[PDB]
Protein chains: 2
Amino acid sequence: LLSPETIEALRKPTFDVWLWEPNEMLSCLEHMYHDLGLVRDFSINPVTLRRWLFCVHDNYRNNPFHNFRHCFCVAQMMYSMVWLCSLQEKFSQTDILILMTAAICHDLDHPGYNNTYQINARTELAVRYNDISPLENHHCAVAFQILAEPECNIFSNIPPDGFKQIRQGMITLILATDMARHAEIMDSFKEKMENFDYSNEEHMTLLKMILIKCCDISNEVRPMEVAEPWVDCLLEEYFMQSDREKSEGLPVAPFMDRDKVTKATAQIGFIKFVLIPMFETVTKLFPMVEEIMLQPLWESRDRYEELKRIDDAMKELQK
Amino acid sequence: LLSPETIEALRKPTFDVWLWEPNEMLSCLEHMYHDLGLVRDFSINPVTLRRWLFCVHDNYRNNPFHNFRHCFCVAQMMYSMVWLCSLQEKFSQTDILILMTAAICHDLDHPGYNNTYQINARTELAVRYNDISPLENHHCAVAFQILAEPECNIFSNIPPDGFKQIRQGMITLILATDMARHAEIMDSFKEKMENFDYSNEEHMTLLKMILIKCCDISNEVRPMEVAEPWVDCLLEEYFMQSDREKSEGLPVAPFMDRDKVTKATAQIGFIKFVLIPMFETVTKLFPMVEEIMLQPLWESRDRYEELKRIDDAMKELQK
Ligand SMILES: C[C@H](Cc1nc(=O)c2cnn(-c3ccccc3Cl)c2[nH]1)C(F)(F)F
Ligand SMILES: C[C@H](Cc1nc(=O)c2cnn(-c3ccccc3Cl)c2[nH]1)C(F)(F)F
Ligand SMILES: [Mg+2]
Ligand SMILES: [Mg+2]
Ligand SMILES: [Zn+2]
Ligand SMILES: [Zn+2]
């Protein structure tokens, strides 16, 4: 069960995603669907809802970073944004359903090695998706194979036309998570910002791509205590890759290279050239987002810069 | 064993594809690869190249239209164009290898039901490819599945950098055969066309995309009875899809409805609004195309228009 305290904190981006076990996370995800009025407006069989969440969980891999806790993390942040930015006043329920469901399924069956590995290693994935966002494509397919089994199909009671609309929206959002397209997408969105139109369908599609992108890389928005472990879990996975990459001939990226990257320098670059700019333009649309999320981001940047001095200082010694 | 008479008619769009058998065509294909000096300039092992073309032939299905012969026509037409338009003076042997390989592989393992059926019926392909060019994506995938085996890999003797550029090219061409992108591709082309530039890598990519598109739907460019049978084979496959759709209760395209489609009306629109316009544009770059390909297309159009009059009169005589 969840205490009214937990259920209360579940709305803030300060929620401690580490305090829980799969079962307790499944319950929170479940709470979110009810509380958002999704179970209600889509006639989601409450039993199916919980069975779906179990099948989703079952399909996430036990990786150091790209795992079910990450999934929950992204979904929970998305949930926070819905209340923080009062999204239910700008988005239809079908839009919210898409944001939430896409967030929960965006990394289904992730293997721990990104697209670059897949393509360079000429993997069965990279071959099947002709080197086009192979991971993202795969997550999305698994997401719909799951929804294909009537028992997990939380969309049973939605008419075919509504299903089509929801499916197309989820695919757009999940593929939009591939960071390779980060600049392209930010340009498109900033271009629409010059005069945003909440009634312009294309304007909203980009805003939704931006929102799920925000949640998927929002770790640094959370409290320093909650955020740090994630950076280490990602680098574990990244090293796991660059290890296998160098011992296979396949090239390696600087940010995944032991001899080149450091938690601090990395996060200073990520926070300044990715996270703060992105959340900056989003603030022009949502002012409350500046205090609640752009603040910890600045703080986080500042802190990793102070940690950079000490890191460099220790480096001098081991030389 | 091709005679010298054959090796000569094989460079023209008047070649009768309906004569030869799988065995013989496989020879013509093999010939084309040597004749174009792809073996030479790339170091293709003449034995591997012969196995590969067999690996390929096996992977095509026994469909009335989308079968190994269609494959043959597309590559044979592509071959005719390399000679007619002297493409070896404009394109590198790399691009020529891409164009020919792409043409041969473009419909690998086609099931006989188009993307609309896949999408509407929510097939594995549709689910797997997220409704995005599911058939074409699958073809290009089965293509590289074959080049994956060490025994069919006709690219084995190519540096890493080389294989990359080839693969990307092939993915681009095969994915460009999806008619759903016709208007989009024709536009990008007609644009670059306002000031073509055989130097501009993007100008050339669009030309290669337009070249394979021409070859994929170029049946009407051939002689009246080499062409006519093809229209029949396509409808046999189409009616095969609509019968199954009606049965399964899925929507039916008009041009696949026995009570609506007539060869006459069909080929009139297709020739006037799809074929002729595309070749006219290509003729701006290669004037010699007008006499060898536009000519038969204009005759095809007129013939079909005359054929529709007959059909109107004939039917009026019955009501
Ligand atoms: C090199 C990474 C930088 C980085 N910082 C994050 O906070 C963060 C959040 N998500 N991702 C991420 C994860 C997977 C793929 C792409 C990204 Cl972007 C991140 N990557 C790190 F130093 F290890 F942190
Ligand atoms: C309804 C079709 C129209 C048509 N005419 C062709 O000559 C032609 C050549 N290729 N394709 C074709 C085949 C498969 C998919 C798309 C196209 Cl475009 C054709 N489609 C037919 F009148 F029945 F023929
Ligand atoms: Mg991902
Ligand atoms: Mg095709
Ligand atoms: Zn993710
Ligand atoms: Zn074809």
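We number chain B the same way Swiss-Prot does; the residues here are 247-565, in that order.
Each residue, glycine too, has its Cβ placed from N, Cα and C.
The mutagenesis experiment B:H312 to A is recorded by Swiss-Prot, whose note states: Completely abolishes catalytic activity. Counting only same-chain residues at least 6 apart in sequence, those with a Cβ under 8 Å from the Cβ of B:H312 (mutagenesis position) are B:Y306, B:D353, B:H356, B:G358, B:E483.
Secondary structure from DSSP puts B:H312 (mutagenesis position) in coil. Here Swiss-Prot flags B:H312 as active site, proton donor, drawing on experimental evidence.
Long-range Cβ contacts of B:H316 (3',5'-cyclic GMP binding site) within its own chain (separation 6+, distance under 8 Å): B:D353. Annotation comment: Swiss-Prot describes B:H312, B:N313, B:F314, B:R315, B:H316, B:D353, B:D462, B:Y484, B:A512, B:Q513 as 3',5'-cyclic GMP binding site.
Taken from Swiss-Prot, the feature Zn(2+) binding site applies to B:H316, B:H352, B:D353, B:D462. Secondary structure from DSSP puts B:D353 (Zn(2+) binding site) in coil.
Taken from Swiss-Prot, the feature Mg(2+) binding site covers B:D353, and the record attributes it to experimental evidence.
Here the residue is the original one, but Swiss-Prot notes a mutagenesis experiment at this spot, B:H356 to A: Reduces catalytic activity, but has no effect on substrate affinity.
Per Swiss-Prot, mutagenesis B:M425 to A is noted as: Induces a 2 fold change in inhibitory sensitivity by BAY-73-9961. According to its DSSP assignment, B:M425 (mutagenesis position) is helical.
Quoted from Swiss-Prot, the note on mutagenesis experiment B:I463 to A is: Induces a 6-9 fold change in inhibitory sensitivity by BAY-73-9961. When secondary structure is read from DSSP and collapsed to three states, B:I463 (mutagenesis position) falls in the coil class.
All protein chains shown were included, and the count of other CB atoms within 10 Å of the CB of B:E466 (mutagenesis position) stands at 24. Experimental mutagenesis at this site is recorded by Swiss-Prot as B:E466 to A, annotated: Decreased affinity and catalytic activity for cGMP and cAMP.
B:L480 (mutagenesis position) falls within a helical segment according to DSSP. Listed in Swiss-Prot is the mutagenesis experiment B:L480 to A, annotated as follows: Induces a 6-9 fold change in inhibitory sensitivity by BAY-73-9961.
One mutagenesis experiment named in Swiss-Prot is B:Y484 to A, and its note says Induces a 6-9 fold change in inhibitory sensitivity by BAY-73-9961. Neighbour count (other Cβ atoms within 10 Å of the Cβ, all protein chains): 23 for B:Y484 (mutagenesis position).
Counting only residues at least six positions away in the same chain, the Cβ atoms of B:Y484, B:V507, B:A512 sit under 8 Å from the Cβ of B:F501 (mutagenesis position). Quoted from Swiss-Prot, the note attached to the mutagenesis of B:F501 to A states: Induces a 2 fold change in inhibitory sensitivity by BAY-73-9961.
Neighbour list (B:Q513 (mutagenesis position), Cβ cut-off 8 Å, at least 6 residues apart, same chain): B:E466, B:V477, B:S546, B:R547, B:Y550. Listed in Swiss-Prot as a mutagenesis experiment, B:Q513 to A is described as follows: Induces a dramatic change in inhibitory sensitivity by BAY-73-9961.
DSSP assigns B:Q513 (mutagenesis position) to a helical segment in the three-state reduction. The note that Swiss-Prot attaches to the published mutagenesis B:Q513 to E is: 2 fold decreased affinity and catalytic activity for cGMP. 8 fold decreased catalytic activity for cAMP without affecting the affinity for cAMP.
Record note (Swiss-Prot) on the mutagenesis of B:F516 to A: Induces a dramatic change in inhibitory sensitivity by BAY-73-9961.
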- Task: Take the Cβ of B:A512 (3',5'-cyclic GMP binding site) and count every other Cβ within 10 Å, whichever protein chain it belongs to.
- Result: 19
- Would you mind reading off the Cα separation of B:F516 (mutagenesis position) from B:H352 (Zn(2+) binding site), to the nearest angstrom? 21
- Those recorded positions listed as B:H352, B:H356, and which of them has the most Cβ atoms within 10 Å of its own Cβ: B:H352
- Most isolated by CB count within 10 A, of the binding-site residues B:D353, B:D462, is B:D462
- Message: An 8 Å radius from the center of the B:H316, B:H352, B:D353, B:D462 Cβ atoms defines the neighbourhood of the Zn(2+) site; name the other residues of that chain inside it, in order.
- Response: B:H312, B:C317, B:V320, B:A349, B:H356, B:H385, B:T423
- Near ligand 6, which of the recorded positions B:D353, B:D462, B:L480, B:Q513, B:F516 are found, taking a Cβ distance under 6 A to any of its atoms? B:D353, B:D462
- What's the CA to CA span in angstrom from B:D462 (3',5'-cyclic GMP binding site) over to B:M425 (mutagenesis position)? 10
